[PDB]
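First, the structure itself, so that you have it in front of you.
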There are 2 protein chains.
Amino acid sequence: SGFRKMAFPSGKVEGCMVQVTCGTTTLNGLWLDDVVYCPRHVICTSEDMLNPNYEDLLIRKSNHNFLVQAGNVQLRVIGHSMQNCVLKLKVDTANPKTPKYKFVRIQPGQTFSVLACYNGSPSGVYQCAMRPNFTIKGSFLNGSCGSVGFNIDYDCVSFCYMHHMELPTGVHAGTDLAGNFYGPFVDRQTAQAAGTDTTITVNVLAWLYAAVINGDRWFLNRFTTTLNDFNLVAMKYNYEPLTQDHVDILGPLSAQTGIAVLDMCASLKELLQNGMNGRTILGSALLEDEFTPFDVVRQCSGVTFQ
Amino acid sequence: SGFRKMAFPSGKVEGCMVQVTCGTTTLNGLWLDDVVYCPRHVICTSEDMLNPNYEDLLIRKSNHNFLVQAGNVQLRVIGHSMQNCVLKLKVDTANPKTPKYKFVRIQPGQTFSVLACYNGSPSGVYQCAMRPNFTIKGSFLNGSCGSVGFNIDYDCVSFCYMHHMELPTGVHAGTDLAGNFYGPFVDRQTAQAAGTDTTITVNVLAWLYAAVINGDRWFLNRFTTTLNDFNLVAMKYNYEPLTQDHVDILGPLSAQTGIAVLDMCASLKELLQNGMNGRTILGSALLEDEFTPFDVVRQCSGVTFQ
Ligand SMILES: *[C@H](O)[C@H](C[C@@H]1CCNC1=O)NC(=O)[C@H](CC(C)(C)C)NC(=O)[C@@H](NC(=O)OCc1ccccc1)C(C)(C)C
Ligand SMILES: *[C@H](O)[C@H](C[C@@H]1CCNC1=O)NC(=O)[C@H](CC(C)(C)C)NC(=O)[C@@H](NC(=O)OCc1ccccc1)C(C)(C)C
């Protein structure tokens, strides 16, 4: 029993963190096989950040302008190319600690773990979600760029995120590992807004099932609702529409608890409409939307990784 | 910017997780050098758990009753001894992945990271605190025993916890790595209560400074308070007494923000007395006591590990 914001073990990713240095920019990079991936604003200076043409900026660079520490040892860059907003530095040594891995581009609502890094050195690990507005609510300081987001899938490190920048509300924007920004953002230091974010309804519901699975039941009710009626009450409270395809993923949880999905919606309904009136769910005084239905099954069932 | 419940990178500890099997009990163990440490209720059966005399139970065992997987490879046990509630199995192979490490016995209020494990295989990592009642609020299923709690200190894995058991309210009880229970608990399956828990005042305050450091200020006030007066308002709200020695640790944060500690107490005061009235701090609708003053400096300053 218990239910915590839980993050994938970070061992496999740590063994891939390297320092990448160009000019007076030092950020983190991901070394997998003989390629090191970092954000391409490692070739920028400060006056370069307001409006750069990275195509230009990078033809002016040579392999020797890329200092790569892996630990105390220096990696020899032998080639570079730019794929969207990531730099792919071909180095002479392949990484012995390279895990089975993939690059995946995740959908908003899905969670991943973040290994926060400075000068190639992990600082911490935490769990995040990809907000409906393609921001992520992270903990990132200067130098944290090139820290990655990832899931694990038994043995396979599935990379979905690289950190690029912080927006003025303190949320964060980055790219998948093939370099493409999640969301309308660019790696320019020009003003950009997050876009009003919404709550991940299907995840709130799964966390309600995490609650039931753990002994918190005070928020349940005899009432049922139609998905059609429920979405009419979720827009009102800035939740995201729940699809039948959500009902299906929420199914195994539904079946494990004996609480049909559409009643867990009728429960959620009343919760938005009344609040919690002192009470907490799973030690949270808030409806919590950063747990996917797979997260809840993971944590409440005991899936491991190797 | 940002502020998340952040856990130490788990790489170094993962490389120490092994499966330990005796009879039909399988739990996790910590392999460091040529010793594997696990809970001593791996020699128990089910009818053994109600009232065992582990001294007896363990003289009846032989080294060959201890099956230890490290990965796919089997460890040869050559000696065992019982220190309090931990078993120290001397194996023939020393662990190549053994990090610089220590065993430390932490005080209530201090935090540590938990690497949750099943059959030697990490499941997740999360951050915890040692509650004032020597329980910890964890996420632990069957087989999770022998999962450890730890801090890192640049390069040194400082081990402070091994998981042993769950109490009927879904909180967790374990031991330091020299085998001694945190709290009045025993590794018997006899009824035991957690003892009413209190809030870690000094940590709530540090998290308030995390809030200030991150742009949340709505809860501040012109008012000041005396520590003596403040403790008179914290007992009322079941917080723990704040000592001058807390004021000193909260000092660097105090100085970094320009908010004298005793005003952050006057802020806390009003918060307990009024609640938050819709608002949140750092995305939490609750005062959050599982961040130490060192955690906040760690996360808000960018200390790393190697
Ligand atoms: C890379 O290590 C660093 C990580 C930052 C530092 C603190 N937290 C982070 O997320 N990223 C950067 O320094 C970014 C560099 C570029 C990607 C090249 C822009 N810069 C920022 O993240 C930057 N954000 C930003 O400029 O865009 C929003 C904006 C808002 C108002 C006006 C202009 C722009 C700041 C960190 C905010 C400077
Ligand atoms: C070891 O892997 C396992 C981890 C448990 C399983 C689910 N969550 C956990 O924390 N630990 C145990 O199975 C414990 C075995 C002993 C340490 C030998 C007792 N058992 C428990 O944790 C046990 N707790 C308990 O018996 O004490 C409280 C109690 C309350 C009422 C009446 C009697 C005792 C249970 C998990 C609750 C069975």
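Numbering of chain A is taken from Swiss-Prot, so the residues present carry the numbers 3264-3569, in order.
Each residue, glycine too, has its Cβ placed from N, Cα and C.
Annotation source Swiss-Prot lists active site, for 3CL-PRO activity at A:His3304, citing sequence analysis. A:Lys3353 to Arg appears in Swiss-Prot as a natural variant; the accompanying note says: In strain: Beta/B.1.351. A:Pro3395 to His appears in Swiss-Prot as a natural variant; the accompanying note says: In strain: Omicron/BA.1, Omicron/BA.2, Omicron/BA.2.12.1, Omicron/BA.2.75, Omicron/BA.4, Omicron/BA.5, Omicron/BQ.1.1, Omicron/XBB.1.5, Omicron/EG.5.1. Feature annotation from Swiss-Prot assigns active site, nucleophile to A:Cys3408; the stated evidence is experimental evidence. One entry in Swiss-Prot concerns the natural variant A:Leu3468 to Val. Its note says: In strain: Zeta/P.2.
Show me how these features fit into the shown structure, please.
Around the Cβ of A:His3304 (active site, for 3CL-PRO activity), a 10 Å sphere holds 24 further Cβ atoms from the protein chains shown.
Look at A:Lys3353 (variant position): DSSP puts it in a strand. The 10 Å shell around the Cβ of A:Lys3353 (variant position) contains 15 further Cβ atoms across the protein chains shown.
Secondary structure from DSSP puts A:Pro3395 (variant position) in coil. Sequence-distant neighbours of A:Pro3395 (variant position) (same chain, six or more apart, CB under 8 Å from its CB) are A:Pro3371, A:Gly3372, A:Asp3460, A:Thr3461, A:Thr3462, A:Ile3463, A:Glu3503, listed in sequence order.
Of all the Cβ atoms in the protein chains shown, 25 others lie within 10 Å of the Cβ of A:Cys3408 (active site, nucleophile).
A:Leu3468 (variant position): 29 other CB atoms within 10 A of its CB, across all protein chains.
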Where does A:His3304 (active site, for 3CL-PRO activity) sit by DSSP, helix, strand or coil?
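The residue in question, A:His3304 (active site, for 3CL-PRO activity), is helix (DSSP, three-state).
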List those recorded positions among A:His3304, A:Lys3353, A:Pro3395, A:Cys3408, A:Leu3468 whose Cβ lies under 8 Å from any Cβ of chain B, in sequence order, or write 'none' if there are none.
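Filtering A:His3304, A:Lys3353, A:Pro3395, A:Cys3408, A:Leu3468 for a Cβ under 8 Å from chain B leaves none.
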Can you grab the distance from A:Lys3353 (variant position) over to A:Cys3408 (active site, nucleophile)? Cα atoms, rounded to a whole Å.
19
Under a three-state reading of DSSP, tell me whether A:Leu3468 (variant position) is helix, strand or coil.
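In the DSSP reduction, A:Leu3468 (variant position) maps to helix.
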How far is it from A:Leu3468 (variant position) to A:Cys3408 (active site, nucleophile), counting Cα to Cα, in Å?
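Rounded to a whole number, the Cα-Cα distance is 33 Å.
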Just the recorded positions from A:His3304, A:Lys3353, A:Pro3395, A:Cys3408, A:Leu3468 whose C-beta lies under 6 Å from any atom of ligand 1, please, or none if there are none.
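With ligand 1 as the reference and 6 Å as the Cβ limit, the list reads A:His3304, A:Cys3408.
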